[PDB]
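Undergrad: Before I ask anything, let me first share the structure, which is written out below as structure tokens.
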Amino acid sequence: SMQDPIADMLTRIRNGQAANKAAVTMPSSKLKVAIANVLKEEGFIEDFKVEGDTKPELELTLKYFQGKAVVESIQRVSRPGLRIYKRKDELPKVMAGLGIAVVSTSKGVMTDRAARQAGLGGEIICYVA
Amino acid sequence: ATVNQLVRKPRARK
Amino acid sequence: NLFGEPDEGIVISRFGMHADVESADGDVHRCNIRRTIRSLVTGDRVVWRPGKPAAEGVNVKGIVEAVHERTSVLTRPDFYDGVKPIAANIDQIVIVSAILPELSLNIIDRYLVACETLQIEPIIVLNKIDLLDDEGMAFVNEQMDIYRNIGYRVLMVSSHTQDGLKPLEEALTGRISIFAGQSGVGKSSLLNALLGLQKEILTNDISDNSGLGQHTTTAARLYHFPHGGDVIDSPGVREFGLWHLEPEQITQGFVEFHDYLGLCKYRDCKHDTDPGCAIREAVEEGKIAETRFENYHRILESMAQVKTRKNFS
RNA sequence: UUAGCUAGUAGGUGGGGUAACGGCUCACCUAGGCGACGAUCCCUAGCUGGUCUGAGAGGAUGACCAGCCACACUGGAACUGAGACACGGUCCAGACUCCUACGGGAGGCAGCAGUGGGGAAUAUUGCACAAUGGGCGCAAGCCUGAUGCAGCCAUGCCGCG
RNA sequence: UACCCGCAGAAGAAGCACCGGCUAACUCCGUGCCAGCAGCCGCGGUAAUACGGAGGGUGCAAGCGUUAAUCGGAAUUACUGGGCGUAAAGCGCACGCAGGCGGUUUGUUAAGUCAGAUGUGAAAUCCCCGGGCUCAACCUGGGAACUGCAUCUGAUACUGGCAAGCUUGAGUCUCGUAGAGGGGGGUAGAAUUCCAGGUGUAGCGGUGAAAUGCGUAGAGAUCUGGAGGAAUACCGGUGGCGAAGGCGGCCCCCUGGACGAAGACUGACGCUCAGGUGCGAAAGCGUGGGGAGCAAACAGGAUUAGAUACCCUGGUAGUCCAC
Ligand SMILES: Nc1nc2c(ncn2[C@@H]2O[C@H](COP(=O)(O)OP(=O)(O)NP(=O)(O)O)[C@@H](O)[C@H]2O)c(=O)[nH]1
Ligand SMILES: [Mg+2]
Ligand SMILES: [Mg+2]
Ligand SMILES: [Mg+2]
Ligand SMILES: [Mg+2]
Ligand SMILES: [Mg+2]
Ligand SMILES: [Mg+2]
Ligand SMILES: [Mg+2]
Ligand SMILES: [Mg+2]
Ligand SMILES: [Mg+2]
Ligand SMILES: [Mg+2]
Ligand SMILES: [Mg+2]
Ligand SMILES: [Mg+2]
Ligand SMILES: [Mg+2]
Ligand SMILES: [Mg+2]
Ligand SMILES: [Mg+2]
Ligand SMILES: [Mg+2]
Ligand SMILES: [Mg+2]
Ligand SMILES: [Mg+2]
Ligand SMILES: [Mg+2]
Ligand SMILES: [Mg+2]
Ligand SMILES: [Mg+2]
Ligand SMILES: [Mg+2]
Ligand SMILES: [Mg+2]
Ligand SMILES: [Mg+2]
Ligand SMILES: [Mg+2]
Ligand SMILES: [Mg+2]
Ligand SMILES: [Mg+2]
Ligand SMILES: [Zn+2]
């Protein structure tokens, strides 16, 4: 059903980005905040707010160029049907280093560019292309 | 198509 | 390749990829055919070469190179098949029928029209006559007397009784004969009673229906008379190819109707809806039976229904 | 188009057993054991370090080199000895051939070549302990078809005219 | 022995395959779908660079072609990296075990994973830089590689386990509304056919046209009365219901799910499914009933070349119910 909520999060981002929507809403969680705040610090989105404490509702502000999609495509890599893990030197790049790869480690959620100074590996979340 | 289907039986090489 | 002596021999039968060729002494020797041959029929004298034996005394086939000219030909057209010759090089045909399953008269009439365009003399021969009574036999004899006034010889035989076989053989020697007829009219059994042929195959005989007849034996197999001449068996045929010529030739397809031409009112006549037809006056007089005249325009009205789409050679 | 398999089988006591633990063996006691994460049955196959192919992931295979296991005409058994259930040790049976005075014995080229035969197809019935390794001996020395070499085979790679 | 000095003179030392396109190279003659060629496409019956030969050339080279075999090309068993409306393919449908997977908050364990380190992954082969044999092949120094496995110390975001939860997921109650949902038992009226009676007369019936068939024992038609059988006009509509096949007169009884409103309440109780399990159009099969109409086989008449089919008059099995 909603068994991969991160893949449900990537579905709601990719649709409203392409369909010229100004802002989207989604059910919040701890892990969804730990991904959207990284995308806010990497220039892909604008802002996020939390609403509700018994039903946590996350909101995302979209971002455009001249009415053109900033996030052109995003790819869920690991999934509950097949888990993907890499080491500190087998971290894949997106568009040969242009896009970022969201990898959550013990030192929080960071990119593979940020995992060079950290020297860790773990679960690949999404290819932000 | 499903990876979990190939756990039971792999792709049958002719 | 590596062929033998060019010589003249008689083709026994036709098998598509190959043919059975009898030599000049009585040797069954199967051969294939040349690619440029337009047609090859049963009983056609050809130029052929018997290959070469690979093992000494054991050969497989030869080839049939060339085909001689035709004395006669039996061309009957068909829907979506075209004009196809069945047999050729013959002087006499014998129309063979039986009282079972049916004895029609329209099957008789269009072989008469065909033989008028081939200069061949057909002979009406009935089989299975032992099953009827003398009351029924006298009626069938009466219906063939009309076919006796028109000049065609009628010999009425039976295979399981051996009646009339000796007068059937006296007029039949020195010639080749087609035993034409429908399916299951006693074609194979009359071949057994005349020849005395090799009884170890002796035919394929399956004709068992509710009211019908079956065509089990194939197109034509060649054998020889004890006196002289050849035999040609015929398929069980229910077809009538009249795509050949004009209905002026239909008037020529009947013997006694020759002597009554040029006697009607007009110079052209349909002979059915035209006033004062002298052919119709001859039927009303009784010198021509009305069974033939009603079947005569049935042939002409069959040309109103076969002609419809189109066909040409 | 193999779903149930298994009674020394699974476990325990005690005796016995080998160099060592142990159903390895024996009596008794228990009724369990294995198995849809493939037990069991049938067929096929020596395996691995690797070679070859492929951008890689994968794919096909296991000759030469090296490591290990099994096997030494077929089958079974034990002795000897630190080490074998023993390629050129023995014993018994079967199969085949040889010798014979008819009663008997002899033999194991999957060692080097080499013959017969099979098959599309694979070699001289060569030389030497000079070197290396091993065996015996205090050493000298001897032995080594291991190996070092030579010939044949455009069989492959590479170089030149 | 390699090596080296010296001698004589180009003297002792080049072939095979191809030549339409793929794929490098074009003309000519001979032959006449014959011979042949060929891996594919397909060439040649009167002008063939494709056959045979010649001329000339191309690609290789002491080798050159062919055959057989493995992978690649082939993303053509698709993990990387394929599809399933009609190209081959979504079981007829539903329930559900094992298996896979799982919302949200916190703590804990560090299981999976990740970081570091030790030990190990024999040598040779491959890779990196060298050295050596006149060169190369080949031999060889050290390093890297061998992405493996085992152990210890770490980090806790995610996945797993435990613990306490939370409510939007999934459920429970009440008030309601719609429906051919299923099963069982009655009941109605047309129409069909049979039978009884009445009035009534020469054809009824059927087809393109006719015939078989029925009827002066009075058919057919009409009216009265009765019997049996099966189906439910109109309503009725890309209308409704059911997991699906499917389900239609009305009424009662039993019973199933679906949906909506207002709240209350349990607290992931869920999704999915190989074997297994049940339902599942009609035909047909077994036993015992039932019998109008329709109707395989078959009877009979037209059609026809024959009619076996079509058309028509009849007609059994079956269609009906129980099991
Ligand atoms: N009572 C009887 N039966 C006969 C007579 N002649 C032939 N038959 C039978 O009729 C049947 C048909 O004979 P057949 O010759 O096979 O017929 P056909 O015409 O050759 N058949 P097809 O068309 O297959 O070649 C056979 O069973 C044969 O025994 C006869 O005179 N009397
Ligand atoms: Mg016959
Ligand atoms: Mg013990
Ligand atoms: Mg060796
Ligand atoms: Mg070895
Ligand atoms: Mg041993
Ligand atoms: Mg032994
Ligand atoms: Mg030996
Ligand atoms: Mg040998
Ligand atoms: Mg041989
Ligand atoms: Mg070119
Ligand atoms: Mg050639
Ligand atoms: Mg020419
Ligand atoms: Mg060379
Ligand atoms: Mg091949
Ligand atoms: Mg592939
Ligand atoms: Mg495809
Ligand atoms: Mg299809
Ligand atoms: Mg379906
Ligand atoms: Mg190594
Ligand atoms: Mg080394
Ligand atoms: Mg090396
Ligand atoms: Mg060099
Ligand atoms: Mg009624
Ligand atoms: Mg509560
Ligand atoms: Mg039955
Ligand atoms: Mg009918
Ligand atoms: Mg029944
Ligand atoms: Zn006239």
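Here chain C follows Swiss-Prot, giving residues 34-346 in order.
For all residues, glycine too, the Cβ spot is worked out from N, Cα and C.
Sharing the features that Swiss-Prot gives for it:
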DOMAIN    C:104-273  domain 'CP-type G'
BINDING   C:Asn160, C:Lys161, C:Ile162, C:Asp163, C:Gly214, C:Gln215, C:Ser216, C:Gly217, C:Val218, C:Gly219, C:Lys220, C:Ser221, C:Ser222  GTP binding site
MUTAGEN   C:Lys220 to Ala  Reduction in GTPase activity, 38% of wild-type kcat for GTP. Strong reduction, 5.2% of wild-type kcat for GTP; when associated with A-221
MUTAGEN   C:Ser221 to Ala  Reduction in GTPase activity, 22% of wild-type kcat for GTP. GTPase activity not stimulated by 30S ribosomes. Strong reduction, 5.2% of wild-type kcat for GTP; when associated with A-220
MUTAGEN   C:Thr250 to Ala  Loss of GTPase activity, does not dissociate RbfA
BINDING   C:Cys297, C:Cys302, C:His304, C:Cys310  Zn(2+) binding site
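So that I understand the layout, could you describe where these features sit and how close they are to other parts?
TA: Cβ neighbour count for C:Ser216 (GTP binding site): 18 (other Cβ atoms within 10 Å of its Cβ, all protein chains included).
There are 27 other Cβ atoms within 10 Å of the Cβ belonging to C:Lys220 (mutagenesis position).
For the recorded site, C:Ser221 (mutagenesis position), the DSSP three-state label reads helix. Around the Cβ of C:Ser221 (mutagenesis position), 19 further Cβ atoms fall within 10 Å across all displayed protein chains.
A coil conformation is recorded for C:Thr250 (mutagenesis position) in the three-state DSSP classification, outside any helix or strand.
In the three-state DSSP scheme, C:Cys310 (Zn(2+) binding site) falls into the coil class. Counting every protein chain shown, the Cβ of C:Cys310 (Zn(2+) binding site) has 20 other Cβ atoms within 10 Å.
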Undergrad: Looking only at Cβ atoms, how many others are within 10 Å of the one on C:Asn160 (GTP binding site)?
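TA: So the Cβ neighbour count for C:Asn160 (GTP binding site) comes to 25.
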Undergrad: Using Cα-Cα distances with a 10 Å cut-off, which of the recorded positions C:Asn160, C:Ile162, C:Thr250, C:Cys302, C:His304 are near C:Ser221 (mutagenesis position)?
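TA: Passing the 10 Å Cα cut: C:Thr250.
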Undergrad: Are any of C:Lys220, C:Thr250, C:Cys297, C:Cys302, C:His304, C:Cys310 (the recorded positions) within 10 Å of C:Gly214 (GTP binding site) when you go C-alpha to C-alpha, and if so which?
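TA: Qualifying among C:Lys220, C:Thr250, C:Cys297, C:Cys302, C:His304, C:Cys310: C:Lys220.
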Undergrad: Taking the recorded Zn(2+) site as C:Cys297, C:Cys302, C:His304, C:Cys310, identify the other residues of that chain whose CB atom sits within 8 Å of the mean position of the site's CB atoms, giving them in sequence order.
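TA: Here the non-site neighbours turn out to be C:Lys298, C:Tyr299, C:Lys303, C:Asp307, C:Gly309, C:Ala311, C:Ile312, C:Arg313.
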Undergrad: Output, ordered by sequence, the same-chain residues six or more apart from C:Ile162 (GTP binding site) with a CB under 8 Å from its CB, or 'none'.
TA: C:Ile132, C:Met170, C:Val173, C:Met189, C:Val190, C:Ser191, C:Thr194, C:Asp196
Undergrad: In sequence order, which same-chain residues at least six apart have a C-beta under 8 angstroms from C:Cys297 (Zn(2+) binding site)?
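TA: Same-chain residues close to C:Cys297 (Zn(2+) binding site) (Cβ under 8 Å, separated by 6 or more) are C:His304, C:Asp307, C:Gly309, C:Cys310, C:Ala311, C:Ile312.
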